[PDB]
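Scroll down for the structure; my scribbles are underneath it.
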Amino acid sequence: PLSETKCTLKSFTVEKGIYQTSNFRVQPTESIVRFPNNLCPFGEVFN
Amino acid sequence: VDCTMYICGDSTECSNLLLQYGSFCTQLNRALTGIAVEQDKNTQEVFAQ
């Protein structure tokens, strides 16, 4: 995280202070598909 | 305001194209930071003399 700011100032000298390096994001663990709790009568057609 | 995320929600398909407009993404941050930096200079000189 220190090296990425020096690429923002383009300089090898980094003046005393606070600099804003590229943002970070939290990333998703998993997908959650949810559909409510008919059925097609394939037991009534095929059987 | 993060241009990359604002314009392109979390998606590289849009993120790639944004690279073609160059500094438009960054220089806004430079503008906003330019504001927010001095916003404390205002309060600096007004209240703390």
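By Swiss-Prot numbering, chain A shows 295-331, 334-343, in order.
The backbone N, Cα and C atoms fix where each Cβ goes, and this holds for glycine too.
If you check Swiss-Prot, you get these features:
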type    : residues        : note
MUTAGEN : A:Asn331 to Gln : Reduced viral infectivity
MUTAGEN : A:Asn343 to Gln : Reduced viral infectivity
VARIANT : A:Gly339 to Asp : In strain: Omicron/BA.1, Omicron/BA.2, Omicron/BA.2.12.1, Omicron/BA.4, Omicron/BA.5, Omicron/BQ.1.1
VARIANT : A:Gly339 to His : In strain: Omicron/BA.2.75, Omicron/XBB.1.5, Omicron/EG.5.1
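Annotated features, which come from Swiss-Prot, shown on the structure.
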residue: A:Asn331; record: mutagenesis position; contacts (Cβ under 8 Å, 6+ apart): none
residue: A:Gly339; record: variant position; contacts (Cβ under 8 Å, 6+ apart): none
residue: A:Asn343; record: mutagenesis position; contacts (Cβ under 8 Å, 6+ apart): none
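According to its DSSP assignment, A:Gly339 (variant position) is helical.
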